[PDB]
Amino acid sequence: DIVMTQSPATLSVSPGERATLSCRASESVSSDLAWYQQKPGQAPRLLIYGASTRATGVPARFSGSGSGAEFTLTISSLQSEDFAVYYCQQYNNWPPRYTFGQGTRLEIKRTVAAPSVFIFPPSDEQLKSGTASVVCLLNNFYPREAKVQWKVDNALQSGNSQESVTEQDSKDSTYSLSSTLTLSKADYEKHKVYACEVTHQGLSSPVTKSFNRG
Amino acid sequence: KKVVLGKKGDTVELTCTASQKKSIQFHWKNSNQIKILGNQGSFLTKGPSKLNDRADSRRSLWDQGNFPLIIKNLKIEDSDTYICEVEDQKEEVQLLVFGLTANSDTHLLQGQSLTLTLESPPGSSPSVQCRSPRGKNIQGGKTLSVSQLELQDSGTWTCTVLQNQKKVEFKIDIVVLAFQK
Amino acid sequence: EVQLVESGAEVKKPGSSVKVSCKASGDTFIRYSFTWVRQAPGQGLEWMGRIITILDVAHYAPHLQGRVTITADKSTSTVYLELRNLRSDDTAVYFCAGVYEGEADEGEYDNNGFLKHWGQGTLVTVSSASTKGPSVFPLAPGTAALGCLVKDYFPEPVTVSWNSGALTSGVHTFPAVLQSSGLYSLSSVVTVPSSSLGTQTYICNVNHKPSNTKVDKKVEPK
Amino acid sequence: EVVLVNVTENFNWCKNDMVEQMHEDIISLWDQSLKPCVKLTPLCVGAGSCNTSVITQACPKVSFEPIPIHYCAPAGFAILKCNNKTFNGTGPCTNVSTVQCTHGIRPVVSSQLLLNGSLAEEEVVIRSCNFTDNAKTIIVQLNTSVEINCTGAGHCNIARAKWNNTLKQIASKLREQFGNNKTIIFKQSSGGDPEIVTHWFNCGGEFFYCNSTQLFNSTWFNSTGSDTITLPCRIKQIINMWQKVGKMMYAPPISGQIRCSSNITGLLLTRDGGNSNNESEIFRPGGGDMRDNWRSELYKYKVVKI
Ligand SMILES: *[C@@H]1O[C@H](CO)[C@@H](O)[C@H](O)[C@H]1NC(C)=O
Ligand SMILES: *[C@@H]1O[C@H](CO)[C@@H](O)[C@H](O)[C@H]1NC(C)=O
Ligand SMILES: *[C@@H]1O[C@H](CO)[C@@H](O)[C@H](O)[C@H]1NC(C)=O
Ligand SMILES: *[C@@H]1O[C@H](CO)[C@@H](O)[C@H](O)[C@H]1NC(C)=O
Ligand SMILES: *[C@@H]1O[C@H](CO)[C@@H](O)[C@H](O)[C@H]1NC(C)=O
Ligand SMILES: *[C@@H]1O[C@H](CO)[C@@H](O)[C@H](O)[C@H]1NC(C)=O
Ligand SMILES: *[C@@H]1O[C@H](CO)[C@@H](O)[C@H](O)[C@H]1NC(C)=O
Ligand SMILES: *[C@@H]1O[C@H](CO)[C@@H](O)[C@H](O)[C@H]1NC(C)=O
Ligand SMILES: *[C@@H]1O[C@H](CO)[C@@H](O)[C@H](O)[C@H]1NC(C)=O
Ligand SMILES: *[C@@H]1O[C@H](CO)[C@@H](O)[C@H](O)[C@H]1NC(C)=O
Ligand SMILES: *[C@@H]1O[C@H](CO)[C@@H](O)[C@H](O)[C@H]1NC(C)=O
Ligand SMILES: *[C@@H]1O[C@H](CO)[C@@H](O)[C@H](O)[C@H]1NC(C)=O
């Protein structure tokens, strides 16, 4: 079995600059190596094959090189439409057991932008149904990394919340993240304060937003 | 005498069986000793006959002692006696191809005539019987003619050709238009 | 250039089988080889197998051997993927893909392993869950933040718009999460001028096609 | 080894078990050497649906190059060899000896043209198992070899003057067999499998398919151009098996310099025939059955119970 490994997992590049993507094989695959580009919601797109041959319609700023067990994808000048996920694929073996790398996510590098944090109590309608969802929103920040913690009555919560993050915004290059705390009506009415504590590089001190139940 | 009846434009399969379940040398020829098609080892050859482009076998059956002559898009001139030479034996089969067409592809009117003509090879003297969807029966030789169509004659007609005991069936779609009185 | 069009989204119980198709049009069918590739939500691409159309011979990934079948119907230019004994972890988008191999009808064959042409994909959800429409709750409010919580629906996807498509600026609709119940949940939020509350009504439009459900929830202060 | 005196042995080259044994050994010599990436063979033993046996395996590129093979006498048998310089393989041979093994045969797989084989010691010789049967292969043995130079870049070269002279000698021998008042015509193959319609052979491990129309397009003894003949060729990856009914797939070439020059030493042909009051005979390139190829070398040998 030929394991393909790409590095780094995430590449952050300022617009108009060069990006270099790495792909390694656990054994030689000669030159039977292809690169694909994939944007959220779309099928993958062939860029390079034969290690270094551009596919039709692929602009000149894309070039692949290497052979054996080490390969590189170079984009000489990043355009807006170049930010995406990139996968390598080995097709050397026979009988065929072709395999992909786990991808490199290439994102837009911008200045640090602290999140605006908002907290929503559960609606009356949902409480009426018997459950209580609490939503903590981190809006328009950079970089993607953020820590969000729930505290009920100043008691750290674990195992009862779920996070979701948006794709990088096509206009300002920021991210947004939701963190949702869910508990039953009975347990929700057993405690007073509900707070989400937020940690991010753009913030000097961790930010806490909260509300008193009722 | 093996006799096989074909339909113009259709496909036919002529059989040839060896006495052993093994792939050996065979060849199909016609009455004039013209080569149609045979094998060389495990490869198909095709002779300089008029059947060339339309003739084939089924190689997946060769190892089973079967060496068929398949002929697609039959023409009346394909009508002939065909000989299968295999392991010092000769399987002979007479083939007759017939055509049967309506005299117009236009939708007909009630009270109008229908004339079916049979295309036949030289020498053959076939009998034809046809039946409309309503049960209307006509018989004849070369040409079958109905004087006046009924509305009920609309749809698939079934014609049978008799030659050397064997029969072949033609289905022909005729449209007869209705109208408001 | 061949165009690959795949069949619609599938919802299956674990243990069932699925057969997805892919109509190739535009070029000579038997001169292409076709490959199936899948992608679990948030995961990478996974090669499943490939068929040499001209020869009618398919090869499969070892972890799939025994329960996957790839076929091709030449009279209809269609490629088929069958996946048997479905597991919940078989949930993924399944892509049909292909590449030109040369003048194959004349015995030329490059046996290309790369993938030039791709279908639009087919979502296959495998779950014990039953189809149901979401419950939509308001996330009541310089700038003010407001939204709708779209909770407890199956399967994906759901579409969300604001003011019947009239409001789009500052809108963030989050990718769904799978709850421990087996049901999906997501939030759609938007930021507006805090002075707009009272003279502008905001309504989130939620469409879940699988359950034929259509909801419009007015989100308000107080 | 030892010549036999007064011994007159009866030969029949068309029923010779040496041909079958060699055919099997050459087949097995191909399996362990030139392995296909994919191999397909029919299997319709059951009285219903058909089945294809499919085998997939590693298929290393190999620069194939046939070493001469000798057929040696198996336990309990002896090889009789006819010494006549021009022996037609049938009837009594007056000059016969006994031998350990045959001469070295090149196990070349090809259609239409016999390559790197033996030449007739005297004049051109033509052989058949039944000249009256238009379906039986006619084996030609030249007394002068004609070079054919092929490249993987897509062609084979043959000197035109040499080929023309060769054809004149074939036509002479043919009408010596079918009638001195007959016009001899050469025409391209009439059809069938590609391996049979083209001059087909393997060179540097690759299978070449060469359009031979230019070699077979002339009329002789009827009424009364370019330096070389250049046949357009094609290397193919999907091949019809010669060993039995089936198909094989090989990998594309990995060399940019595939070259091999051979000597044409014989031909395989078929005659059109057919009821025709026309005083002319048509001949086309044939082959496909490698036993014809082995017979072109083993015609003068016979195996006998000792
Ligand atoms: C072989 O034939 C010759 C001539 O007829 C004769 O003299 C001789 O006795 C025969 N046998 C041998 C080999 O001595
Ligand atoms: C028989 O042929 C051999 C060649 O093998 C030759 O040496 C000899 O002259 C011939 N026998 C006779 C004495 O005619
Ligand atoms: C082969 O040559 C011999 C002369 O020894 C002759 O008897 C025979 O007829 C020839 N072959 C045939 C069958 O023409
Ligand atoms: C080859 O045979 C032909 C007749 O078949 C003859 O005319 C020619 O002289 C021979 N050439 C040689 C070198 O023996
Ligand atoms: C040779 O072929 C002719 C014509 O087909 C035919 O008489 C016979 O099958 C063959 N001769 C023999 C007796 O083998
Ligand atoms: C083929 O190549 C040989 C040398 O290998 C050369 O002597 C001969 O003239 C060539 N024949 C052609 C190109 O017709
Ligand atoms: C031999 O071939 C030449 C071409 O090199 C051709 O023009 C000529 O007619 C032939 N000679 C004959 C008829 O013997
Ligand atoms: C070879 O070329 C001739 C024309 O030069 C053509 O008529 C013939 O069909 C070709 N044979 C093939 C394609 O095998
Ligand atoms: C066959 O050769 C003749 C001259 O020998 C030429 O005029 C004709 O065009 C050729 N036809 C083909 C099929 O190459
Ligand atoms: C014929 O012999 C030559 C010289 O040894 C060799 O290079 C060539 O490949 C041979 N031809 C074939 C088809 O084996
Ligand atoms: C072809 O025959 C000639 C003349 O004997 C010889 O010089 C040449 O080496 C041979 N070519 C091959 C490849 O065997
Ligand atoms: C002889 O010529 C006729 C035309 O008169 C032709 O149709 C036939 O094919 C020819 N026969 C042979 C044996 O070449």
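Note that chain B is numbered according to Swiss-Prot, with residues 26-206 shown in order.
Recorded method is X-ray crystallography, 2.2 Å.
Even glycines carry a Cβ here, placed using N, Cα and C.
Taken from Swiss-Prot, the feature domain 'Ig-like V-type' applies to B:26-125.
According to Swiss-Prot, the domain 'Ig-like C2-type 1' annotation covers B:126-203.
Looking at Swiss-Prot, you'll find the mutagenesis B:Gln65 to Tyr noted as follows: Increases the affinity for MHCII; when associated with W-70; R-85 and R-88. Within 10 Å of the C-beta atom of B:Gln65 (mutagenesis position) sit 26 other C-beta atoms, taking all shown protein chains into account.
B:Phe68 to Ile appears in Swiss-Prot as a mutagenesis experiment; the accompanying note says: Abrogates the interaction with MHCII and T cell activation. Listed in sequence order, there are no same-chain residues at least 6 apart in sequence whose CB falls under 8 Å from the CB of B:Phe68 (mutagenesis position). A strand conformation is recorded for B:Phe68 (mutagenesis position) in the three-state DSSP classification.
Annotation of the mutagenesis experiment B:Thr70 to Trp in Swiss-Prot: Increases the affinity for MHCII; when associated with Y-65; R-85 and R-88. Its Cβ placed at the centre, B:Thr70 (mutagenesis position) has 24 other Cβ atoms within 10 Å.
The secondary structure of B:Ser85 (mutagenesis position), as reduced to three states from DSSP, is helical. In Swiss-Prot, the entry for mutagenesis B:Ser85 to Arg states: Increases the affinity for MHCII; when associated with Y-65; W-70 and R-88. The structure shown retains the original residue.
In Swiss-Prot, a published mutagenesis experiment is listed as B:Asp88 to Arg, annotated Increases the affinity for MHCII; when associated with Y-65; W-70 and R-85.
Counted within 10 Å of its Cβ, the other Cβ atoms near B:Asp88 (mutagenesis position) come to 20, all protein chains included. Distance noted between the C-alpha atoms of B:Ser85 (mutagenesis position) and B:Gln65 (mutagenesis position) is 15 Å. Remark: secondary structure over the domain 'Ig-like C2-type 1' (B:126-203) totals 3 helix, 43 strand, 32 coil, with classes taken from DSSP.
B:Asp88 (mutagenesis position) and B:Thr70 (mutagenesis position) are 17 Å apart (CA-CA, integer value).
For the domain 'Ig-like V-type' (B:26-125), residue counts in helix, strand and coil come to 12 helix, 50 strand, 38 coil, using DSSP. Around the Cβ of B:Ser85 (mutagenesis position), the number of neighbouring Cβ atoms within 10 Å comes to 17.
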